[PDB]
Amino acid sequence: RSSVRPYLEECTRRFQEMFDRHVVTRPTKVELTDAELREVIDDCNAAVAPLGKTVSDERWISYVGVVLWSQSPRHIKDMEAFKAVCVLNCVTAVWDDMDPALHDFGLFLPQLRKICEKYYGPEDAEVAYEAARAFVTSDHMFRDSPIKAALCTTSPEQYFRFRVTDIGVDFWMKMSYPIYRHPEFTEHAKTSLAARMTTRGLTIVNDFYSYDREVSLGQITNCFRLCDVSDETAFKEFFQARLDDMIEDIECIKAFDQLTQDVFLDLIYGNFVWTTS
Amino acid sequence: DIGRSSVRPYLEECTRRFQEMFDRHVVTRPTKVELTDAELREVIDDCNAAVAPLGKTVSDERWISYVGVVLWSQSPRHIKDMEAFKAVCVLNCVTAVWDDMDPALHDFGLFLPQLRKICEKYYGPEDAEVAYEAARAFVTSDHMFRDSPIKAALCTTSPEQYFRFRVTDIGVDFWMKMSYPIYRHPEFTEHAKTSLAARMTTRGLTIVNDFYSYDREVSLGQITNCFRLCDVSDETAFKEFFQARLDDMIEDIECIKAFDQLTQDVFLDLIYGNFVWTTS
Ligand SMILES: [Cl-]
Ligand SMILES: [Mg+2]
Ligand SMILES: [Mg+2]
């Protein structure tokens, strides 16, 4: 029960087969110029320096890969917004990986505001900042919280309801809509319907490939703790149920407008490609 | 299908079973905020000023029917800011009229500035922006999804997709984001701003709303009702569906009890108060 390694190959193949049948369109990686990647890394370093944390270029590049693979390159209009999502993703990933004893909101929150004010217009900057603030504040609030225990152990429905915020997808949507400048996508981002539609597909993939690491650290925010992964029959029924969840979401996503559904599906499928890369 | 046009045969039994569930699981009864006649006149005058640019005349009696949900579904023991409370009264009522209006008469250029005016009158500068954005997103969502293929997909596929739509569409996310200044409670404020507050309360609010508005909505051809996902003409299929919805409400309520005391008081007063107002 400590590991999903016996299922790693089969589940990877089954994820890919599902995407090939229901999405078809493959993710494509955004290539940053050397100048853009250096500007991103310099902003990341500047933002986490007040916390006294050193992070290598290699670690920044591993954090940023999800952004490079999970946006929708054919629809990008604003590369300043794109770089902002690169930076905000990376620096909040560092914050998400830190011991809460090193969490200094007075030092970090002004750095998030500075990033938002550099890359976004005034209105978008407020929206992106509030979402980043809500995300890091949620991360802090729910470490060792009875609420997290109740939501993550009760049922898949309560667990994914928690993960809408906790996996960062509502934040992601609210900092990503300026990349596309697409009115319908902007509204779905702001109502969080965008995040609610894509939460299960992101979370189930994240959870499968981070299960071994997370259970070894005593973390409970993983839907595969809701089943007995040591019982092959129980695991296979649970995994199929999660695949069915992803498929139901994907098929509803196809009712959205063409640009919006490309963004949603590139996000779910790109996250899978980056996670397995 | 006339047999599917009504939940009237189940009206008494379902009302009794809702109440029984609340008595077992919430216990604490809702209590009604009473406004002074000055407060209520101020609320209604703001409501009239807000909808007059759209050519709507609304009697005091109709306003009072709209506002009863705020009076019954807030948490009086925890109120700290009655200016924020009056703002929730006005915003609920004026967006209720907008929700009931001919979508032809929808004039965002005239209405959105009135919403901002209400928010700027009653809230501090930061809270006014949060309440206004939530009102804006709600009325815009209402407009976007009339005759939308997205609404049809989310509302006919499964209860999960339907309640996902209703987090915004029934207005609970808006409600949480305009109500947190009433309580000035840091944890509740955060749950409102992440929308976890809305996500926890959506089913309890929607199931009750849907049951008691089913007849009117299907008579109007409206599809945003979870009881269209079952055959209400089939007593066996209806009672199994209704029991599953009751189980949803109970699971939400039992999880809500893991939140801090003040927050859970607010969440449960909202669900239970909405039921009391709806059946009155
Ligand atoms: Cl805001
Ligand atoms: Mg994980
Ligand atoms: Mg209704």
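Per Swiss-Prot, chain A residues shown: 15-291, in order.
Heads up, header says this was done by X-ray crystallography, 1.9 Å.
Even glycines carry a Cβ here, placed using N, Cα and C.
A:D110 (mutagenesis position) falls within a helical segment according to DSSP. Residue density at A:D110 (mutagenesis position): 13 other Cβ atoms are found within 10 A of its Cβ, drawing on all protein chains shown. Residues or ranges marked as Mg(2+) 2 binding site by Swiss-Prot: A:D110.
Annotated Mg(2+) 1 binding site per Swiss-Prot: A:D110, in sequence order, evidence recorded as similarity to another entry.
Cβ neighbour count for A:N220 (Mg(2+) 3 binding site) (all protein chains, 10 Å cutoff from its Cβ): 22. Sequence annotations record features per position, and here Swiss-Prot assigns Mg(2+) 3 binding site to A:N220, A:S224, A:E228 based on similarity to another entry.
According to Swiss-Prot, the mutagenesis experiment A:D110 to E carries the annotation: No change in product (cyclooctat-9-en-7-ol).
For the mutagenesis result A:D111 to E, the note given in Swiss-Prot is Abolishes activity, no product. Residue environment of A:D111 (mutagenesis position) contains 11 other Cβ atoms, counted within 10 Å of its Cβ in all protein chains.
Quoted from Swiss-Prot, the note attached to the mutagenesis of A:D113 to E states: No change in product (cyclooctat-9-en-7-ol). Cβ neighbour count for A:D113 (mutagenesis position) (all protein chains, 10 Å cutoff from its Cβ): 7.
Counting only same-chain residues at least 6 apart in sequence, those with a Cβ under 8 Å from the Cβ of A:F149 (mutagenesis position) are A:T106, A:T179, A:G182, A:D184, A:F185. For A:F149 to G, H, L or V, Swiss-Prot lists a mutagenesis experiment annotated as follows: Produces cyclooctat-9-en-7-ol.
According to Swiss-Prot, the mutagenesis experiment A:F149 to Y carries this note: Abolishes activity, no product.
Secondary structure from DSSP puts A:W288 (mutagenesis position) in a helix. Of all the Cβ atoms in the protein chains shown, 19 others lie within 10 Å of the Cβ of A:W288 (mutagenesis position). Quoting Swiss-Prot on the mutagenesis of A:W288 to G: Produces 3,7,18-dolabellatriene.
Residues A:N220, A:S224, taken from the recorded positions A:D111, A:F149, A:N220, A:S224, are distinguished by a CB atom under 6 angstroms from ligand 2. A:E228 (Mg(2+) 3 binding site) sits 13 Å from A:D110 (mutagenesis position), taking the C-alpha atoms as the reference points. Nearest by CA distance to A:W288 (mutagenesis position), out of the recorded positions A:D110, A:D111, A:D113, A:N220, A:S224, is A:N220. Rounded to a whole value, the Cα-Cα separation of A:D110 (mutagenesis position) and A:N220 (Mg(2+) 3 binding site) is 15 Å.
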